[PDB]
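Engineer: One structure is given below, represented as structure tokens, and several questions about it will come after.
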Amino acid sequence: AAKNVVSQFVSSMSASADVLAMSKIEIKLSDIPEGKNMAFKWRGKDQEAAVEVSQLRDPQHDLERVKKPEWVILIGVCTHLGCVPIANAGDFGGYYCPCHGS
Amino acid sequence: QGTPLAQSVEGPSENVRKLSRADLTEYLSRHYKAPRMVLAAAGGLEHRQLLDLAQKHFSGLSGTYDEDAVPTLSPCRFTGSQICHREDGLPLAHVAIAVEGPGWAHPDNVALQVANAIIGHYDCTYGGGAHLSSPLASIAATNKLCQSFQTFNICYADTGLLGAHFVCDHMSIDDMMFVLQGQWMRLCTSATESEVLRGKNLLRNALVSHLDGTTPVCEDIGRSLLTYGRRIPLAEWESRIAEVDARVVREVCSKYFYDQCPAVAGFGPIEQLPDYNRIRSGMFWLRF
Amino acid sequence: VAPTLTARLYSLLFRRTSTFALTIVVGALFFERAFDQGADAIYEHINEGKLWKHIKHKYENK
Amino acid sequence: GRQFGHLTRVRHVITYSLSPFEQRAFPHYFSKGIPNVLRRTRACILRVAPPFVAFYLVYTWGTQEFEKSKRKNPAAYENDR
Amino acid sequence: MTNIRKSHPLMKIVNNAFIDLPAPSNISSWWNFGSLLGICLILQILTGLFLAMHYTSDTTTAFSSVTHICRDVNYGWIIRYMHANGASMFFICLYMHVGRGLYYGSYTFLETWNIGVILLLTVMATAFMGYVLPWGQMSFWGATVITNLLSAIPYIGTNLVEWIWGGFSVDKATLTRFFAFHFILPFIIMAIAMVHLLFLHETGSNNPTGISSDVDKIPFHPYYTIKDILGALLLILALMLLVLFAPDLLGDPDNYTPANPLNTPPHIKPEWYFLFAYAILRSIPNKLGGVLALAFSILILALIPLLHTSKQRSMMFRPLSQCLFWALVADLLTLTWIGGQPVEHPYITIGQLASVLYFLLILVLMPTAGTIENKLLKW
Amino acid sequence: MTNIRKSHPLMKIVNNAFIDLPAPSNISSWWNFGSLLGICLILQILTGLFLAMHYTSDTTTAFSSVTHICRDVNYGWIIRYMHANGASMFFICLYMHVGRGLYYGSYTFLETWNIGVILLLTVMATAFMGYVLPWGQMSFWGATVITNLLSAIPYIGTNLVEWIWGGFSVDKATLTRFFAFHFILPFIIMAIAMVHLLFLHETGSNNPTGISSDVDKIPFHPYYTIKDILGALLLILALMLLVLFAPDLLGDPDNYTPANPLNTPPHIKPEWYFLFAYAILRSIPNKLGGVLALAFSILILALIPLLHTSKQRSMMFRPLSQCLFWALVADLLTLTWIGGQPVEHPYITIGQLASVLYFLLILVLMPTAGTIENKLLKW
Ligand code: HEM
Ligand code: HEM
Ligand code: HEM
Ligand code: HEM
Ligand code: FES
């Protein structure tokens with residue numbers, strides 16, 4: 001009985017069903033070409049869209065031109081841009097590469 | 001309790017009054033025949049010059065052999081128990097604790113001879129001081145936790161007793177019991193080759209020095225025949241000693257000590273002597 | 001004569017206080033794995049068709 | 001001072017006991033027990049029951065006397081006048 | 001004390017206030033409520049804590065948040081139910097722990113009794129305030145009644161009330177307080193407890209026959225430690241069985257509705273263990289005189305030691321002194337159900353009757369009962 | 001002890017742990033920080049309380065409420081300022097209370113030292129959490145940095161962090177916790193304190209020369225009780241003078257802005273007393289190895305007693321052993337200002353240099369210093 005009891009008090013603190021109602025399914029939206037902007041926050045804001053939820057950064061990563069498809073955007077964005085970008089920190093110099101922009 | 005062995009030698013007082021020589025003659029008649037009897041001697045005598053003047057009464061007055069059934073003897077039970085005669089007048093408070101052990105003829109009889117040499121014994125009046133080797137003769141001499149104590153070993157036909165006897169003042173009695181059970185329990189696990197020797201030697205010492213003088217020799221011969229048979233295995237003793245090894249002891253004492261039911265008997269001012277279920281919970285280390 | 005199941009058991013396990021502790025752990029270990037599984041069926045066998053576990057079969061994967 | 005040493009002085013009082021192993025966890029639990037419960041249930045019951053009995057009556061009586069008053073309005077004053 | 005590990009940190013010699021504390025031999029189960037208070041106290045503070053982490057004190061928030069616990073938090077429903085019902089299983093112990101006090105005449109210990117009195121008097125305050133926190137309907141009005149009642153004081157009354165409220169009424173700042181109090185205050189009870197237990201170690205416990213037990217004592221470790229554990233176990237069921245199958249049974253207040261100051265519920269009562277006190281009050285028509293009785297209700301427990309009227313401590317040997325005592329039990333039990341009833345004339349008269357009887361038993365009869373029996377036995 | 005009122009309630013004989021506690025004759029003012037910790041601790045809990053009554057824990061509410069205190073509550077502005085500045089005046093004591101520890105070699109008391117270590121280690125936790133409560137900008141990000149830093153653990157790291165947060169980030173339920181902790185936790189410190197003081201009563205205090213003082217002792221009541229009061233008084237000014245004329249001086253964080261997760265402040269630091277620890281961290285480029293140092297920073301205090309390398313306790317008689325010790329002071333003082341600076345190559349190198357020196361003094365030089373002087377004096 002101890003083991004169950006102990007997990008119980010501790011499993012309470014673990015997490016909540018409400019914050020668990022986060023983890024975006026949406027994503028979906030939107031911008032256009034430049035913008036950026038393109039952020040929200042929401043501790044997440046699958047993707048989905050598709051798939052995706054990989055990463056680039058926070059605040060509409062959102063994908064790398066959505067692998068040339070859509071993104072928001074689709075890289076470049078407005079000053080500086082989406083991936084390369086730079087848009088690193090204030091704002092230079094290494095951009096969003098990496099290499100493949102993935 | 002509940003066997004003929006459980007009784008006083010002299011018996012309760014009332015029998016002393018009622019006892020009539022009828023029973024005696026009966027008791028005389030029963031138990032004094034041979035093979036029961038044994039003659040012995042030591043001195044300038046050799047053998048022959050005895051055996052001729054052994055001979056004629058008693059050849060003899062018999063000393064008979066018929067039956068008297070056989071042999072009125074029967075194993076006895078071991079009752080883990082306690083008794084306290086609590087009397088607060090007297091200055092000091094005796095204690096005796098004991099656990100049951102094997103009989104005369106048995107291999108383990110030697111191993112245990114040695115252990116009770118190692119734990120050793122202390123008394124008020126020794127010239128030992130605080131430098132003695134016996135771990136209970138160093139501690140209980142330091143603070144005089146107990147005035148004196150000795151370990152006894154008694155072996156009956158099929159049965160034997162192991163335990164100590166210690167005197168101490170009433171405020172002090174607890175602290176003996178703990179420090180005692182320290183010893184028995186550090187033996188049954190943590191014992192050591194080196195310390196064995198100082199035990200082993202003393203036994204060789206006492207065994208031999210016990211044989212000085214006419215009578216102590218003869219006295220031994222008497223009981224031996226009734227006991228081990230003819231055997232007087234003097235040099236063999238030594239040969240039996242070298243049996244003793246570290247793994248010998250800790251396999252022997254693991255039997256009779258660790259996790260048993262002791263027998264406690266005490267005589268007032270016992271009062272602080274712990275309640276029983278402490279002692280039983282003090283026989284077996286939990287590894288503390 | 002052979003020693004009764006206890007007489008063995010006591011010598012093998014409950015003597016050494018380590019084992020006497022260890023046996024307890026593994027005991028509760030297997031215990032909860034079997035014990036909990038039985039308790040469900042008994043309960044579940046009481047309520048039939050009252051739980052999606054049975055009910056969900058009507059509509060699940062269409 | 002220390003608790004156990006000096007408590008009091010007692011003389012010539014002997015005690016006997018057995019290991020807890022030698023003896024049993026239930027020395028005729030049901031047989032010797034069930035009478036013992038009874039003889040010691042009755043010694044008190046004379047002194048205990050009566051007051052509670054008084055309560056329960058009051059409780060029942062109280063409700064009835066309560067009931068008649070409220071529930072039936074046309075009781076003392078019926079609907080004629 | 002050679003290599004006894006009990007000296008080496010000193011703090012463990014303080015921990016031989018338990019293990020070798022000598023005790024009487026014969027002890028009825030009625031002395032188990034020594035421990036079962038403590039464990040019912042600890043089990044609070046923890047389960048009392050993990051509620052705090054998700055609770056919020058606001059007029060706007062609070063009720064929403066308690067909703068939020070029972071619904072969305074993993075294992076969130078057990079805790080709230082352990083805490084609340086862990087209160088009732090606290091008193092039902094507590095009273096018994098007084099009952100043993102009288103009927104064996106343990107109050108002869110003069111100091112330990114008093115600290116007993118305060119230690120009660122505090123709990124009744126705590127287990128009150130918390131009962132406001134859910135901010136439900138029965139909490140709101142049940143708050144106004146008890147506090148506004150205190151205005152009876154002749155002059156400073158009008159101010160003193162408005163002070164606690166921090167305003168004209170029970171709106172916000174009256175709530176936030178009663179959280180910060182109900183949080184801290186149990187720790188103080190835990191503080192006193194380790195005092196209330198102290199003096200006891202000097203004289204040892206009493207024992208059922210009411211005789212100095214000196215000749216017969218027993219180590220506390222092998223024996224009573226099991227018996228308390230056994231005692232500690234039966235609680236859990238009595239706690240679990242209630243909290244698990246039948247949550248709301250003893251949860252007698254039916255009112256979860258968010259408090260509306262405009263509406264009023266038809267019937268209003270505290271939860272059960274308070275009622276009899278609240279029943280005393282309705283008796284007195286005169287308001288001010290009414291309040292005193294309620295305050296004087298408990299305090300009389302302090303005056304009992306002056307009334308020890310006989311030459312023998314126990315009531316197990318005094319039939320009369322035993323006879324009355326039980327009538328007092330039903331007398332209380334009466335009060336309970338009385339207050340739990342509307343104020344129509346069949347009930348009204350009754351409470352007024354049972355009121356006088358209550359004091360008459362304690363304050364007149366019982367001190368007289370001992371006098372006769374001294375005279376009987378030829379003492 | 002005839003009619004001495006000190007026996008009669010026993011509890012007062014426990015109160016002769018103060019009054020007749022014998023003490024050395026010569027005692028520098030440096031031993032006044034024994035008391036001035038306690039009083040700085042009490043003065044918290046009260047002033048720590050009357051904040052609670054008006055504070056509210058919510059992501060939406062909290063900041064508004066702290067506004068509400070300084071504006072609308074009668075005498076509401078002093079308290080918040082006594083509490084916060086009552087923290088800094090707590091550490092500035094606390095460090096000195098360690099400093100006396102080394103330089104006279106009081107750590108020779110082996111147990112009381114350790115309980116000393118923990119008792120420190122707790123405070124640093126408390127005085128952290130509270131600093132989140134205002135929910136201002138510097139509280140929000142200063143929360144993420146410290147906690148998210150803990151993810152360095154190789155496997156269980158990723159879960160263990162998300163556990164405390166109760167989510168993915170620092171939103172609500174992360175706040176409510178850190179209120180309920182920061183509230184309770186000081187009481188535990190008060191609990192330990194009465195232990196940490198205990199063992200001391202066995203061996204008495206040390207004294208500046210590092211000599212067994214047995215032959216010379218003094219009653220504690222007429223003499224040192226005044227000196228602490230005098231000590232207790234100078235605090236108030238040093239507390240008042242700061243809190244009254246110049247509120248925000250030591251209130252170095254400038255940021256009251258309501259936390260916006262999107263924005264980030266250009267510079268981010270803890271308040272002052274933490275900095276040097278946070279400065280250690282920036283040194284190590286390797287993340288995981290970096291965290292250990294910070295944890296290993298304080299704990300070394302526990303290992304010092306193994307390093308007592310000489311035949312005489314004090315450092316008042318060892319010039320070398322005194323010479324180094326002061327360099328360690330500036331070394332810390334260096335770290336303070338270092339961390340309070342941006343990470344730019346003139347600073348960067350420096351911190352890396354001062355880092356090694358710090359340990360090198362404690363862990364190598366000082367234990368060596370005692371060795372030579374034994375050899376010098378012909379010991
Ligand atoms: C003797 C100790 C305690 C008693 C008698 C007690 C009693 C109560 C009671 C009667 C309630 C209202 C029950 C309910 O609303 O369902 C309550 C609620 C509460 N208690 Fe306690 N409590 C105790 C200790 C604590 C402690 C130590 C804490 C915090 C660590 C605590 C925190 C709370 C909170 C936050 C609530 C509101 C939660 C709620 O009522 O649903 N309590 N307590
Ligand atoms: C939270 C409240 C309380 C706690 C934790 C508590 C705890 C204890 C404990 C552990 C004992 C020792 C065990 C025992 O003697 O039964 C004890 C003894 C006692 N308590 Fe309390 N108790 C509480 C309330 C009270 C109250 C309210 C009273 C009286 C108004 C009281 C009066 C006594 C007395 C008279 C004894 C000693 C009786 C005897 O030794 O025979 N206690 N209490
Ligand atoms: C060693 C004891 C304590 C320390 C070191 C301490 C430290 C702090 C600190 C550093 C703050 C943030 C200062 C600020 O935001 O201006 C704070 C705030 C607070 N403390 Fe404590 N505190 C202690 C005791 C307490 C106690 C006992 C309570 C409650 C009874 C308490 C309640 C609060 C509250 C409600 C706040 C938020 C109010 C505010 O920060 O403006 N504190 N405390
Ligand atoms: C809230 C924290 C603390 C409190 C309330 C506190 C309080 C005290 C008090 C009142 C004394 C007796 C007066 C004195 O000996 O100076 C004392 C002694 C001492 N404390 Fe603490 N102290 C605290 C923190 C510490 C810490 C953090 C350490 C070590 C890491 C420590 C180590 C010592 C030592 C070594 C002594 C005895 C020194 C001597 O007697 O010469 N204390 N403490
Ligand atoms: S006070 Fe309004 S009804 Fe009693």
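We read in the header that electron microscopy, 4.6 Å was used to get this structure.
Quick reminder: no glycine exception, Cβ is built from N, Cα and C everywhere.
Swiss-Prot lists F:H83, F:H182 with the feature heme b b562 binding site, giving experimental evidence as the kind of evidence. Annotation comment: Swiss-Prot describes F:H97, F:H196 as heme b b566 binding site, evidence class experimental evidence. Summarising the annotation, Swiss-Prot assigns ubiquinone binding site to F:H201. A natural variant is reported in Swiss-Prot for this position, F:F90 to V, and the note states: In strain: 65, 66 and D.
Help me picture these features in the structure, burial and contacts included.
Structural biologist: Residue density at F:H182 (heme b b562 binding site): 21 other Cβ atoms are found within 10 A of its Cβ, drawing on all protein chains shown. In the three-state DSSP classification, F:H182 (heme b b562 binding site) falls within a helix.
Other C-beta atoms found within 10 angstroms of the C-beta of F:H97 (heme b b566 binding site) number 19, with every protein chain shown included.
Listed in sequence order, F:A17, F:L21 are the same-chain residues at least 6 apart in sequence whose CB falls under 8 Å from the CB of F:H201 (ubiquinone binding site).
The Cβ of F:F90 (variant position) lies under 8 Å from the Cβ of F:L37, F:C40, F:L41, F:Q44, F:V123, F:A127, each of which sits 6+ residues away along the same chain.
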Engineer: For F:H83 (heme b b562 binding site) and F:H196 (heme b b566 binding site), determine the Cα separation and express it in whole Å.
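Structural biologist: F:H196 (heme b b566 binding site) has its Cα 25 Å from the Cα of F:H83 (heme b b562 binding site).
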Engineer: Counting only residues 6+ apart in the same chain, whose Cβ is under 8 Å from the Cβ of F:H196 (heme b b566 binding site)?
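Structural biologist: Sequence-distant Cβ neighbours: F:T112, F:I115, F:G116, F:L119.
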Engineer: Test of understanding: give the count of other CB atoms lying within 10 angstroms of the CB of F:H83 (heme b b562 binding site).
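Structural biologist: Result for F:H83 (heme b b562 binding site): 19 other Cβ atoms within 10 Å.
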Engineer: Could you state the whole-number distance in Å separating the C-alpha atoms of F:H97 (heme b b566 binding site) and F:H182 (heme b b562 binding site)?
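Structural biologist: Computed Cα spacing between F:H97 (heme b b566 binding site) and F:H182 (heme b b562 binding site) is 23 Å.
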Engineer: In three-state terms from DSSP, label F:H196 (heme b b566 binding site) for me.
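Structural biologist: In three-state terms, F:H196 (heme b b566 binding site) counts as helix.
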